[PDB]
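**Student:** Sharing a structure with you now.
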Amino acid sequence: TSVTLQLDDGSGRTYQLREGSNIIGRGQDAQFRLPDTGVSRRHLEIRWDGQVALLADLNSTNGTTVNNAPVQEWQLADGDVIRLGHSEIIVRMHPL
Amino acid sequence: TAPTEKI
Ligand SMILES: [Zn+2]
């Protein structure tokens, strides 16, 4: 299975998940950096093990929603919409 | 990489 995050801001920016920890946030150390000033420096983590993508909010200032519902941890699926700050990320999860 | 703005 391959998993790509698609930033839905017009930029066409994407990030393919690595196995293990993927940090999304505004910080320089994030694997996928969003400059959105409402995004925490370490905002969320997605753990990928080749089968399951498990999102966790990292005690973020503004929270994380999946498909418009606030979440702490969430098992992601193809097409899920993650909202953080004013940004939206579409999950693209496709079996080979 | 300022403090996050609260929404
Ligand atoms: Zn799809």
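One-based numbering along the chain as shown.
Quick reminder: no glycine exception, Cβ is built from N, Cα and C everywhere.
Per Swiss-Prot, the feature domain 'FHA' maps to A:22-71. Here the residue is the original one, but Swiss-Prot notes a mutagenesis experiment at this spot, A:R26 to A (Swiss-Prot position 459): Abolishes phosphorylation by PknB. Strong decrease in affinity for MviN. Under mutagenesis, Swiss-Prot gives A:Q28 to A (Swiss-Prot position 461) with this note: Does not affect affinity for MviN. For the mutagenesis experiment A:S40 to A (Swiss-Prot position 473), the note given by Swiss-Prot reads: Abolishes phosphorylation by PknB. For the mutagenesis result A:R41 to A (Swiss-Prot position 474), the note given in Swiss-Prot is Decrease in affinity for MviN.
I'd like to know what surrounds each of these features in this structure.
**Tutor:** Within 10 Å of the C-beta atom of A:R26 (mutagenesis position) sit 22 other C-beta atoms, taking all shown protein chains into account.
DSSP assigns A:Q28 (mutagenesis position) to coil in the three-state reduction, outside any helix or strand. When Cβ atoms from all protein chains are considered, those within 10 Å of A:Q28 (mutagenesis position) total 8, not counting its own.
Taking a C-beta cut-off of under 8 Å and a sequence gap of six or more, A:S40 (mutagenesis position) has these contacts in its own chain: A:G25, A:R26, A:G27, A:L58, A:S60, A:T61, A:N62, A:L84.
Other C-beta atoms found within 10 angstroms of the C-beta of A:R41 (mutagenesis position) number 19, with every protein chain shown included.
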**Student:** From the Cα of A:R41 (mutagenesis position) across to the Cα of A:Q28 (mutagenesis position), what is the distance in angstrom?
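**Tutor:** Roughly 8 Å, rounded to the nearest whole number.
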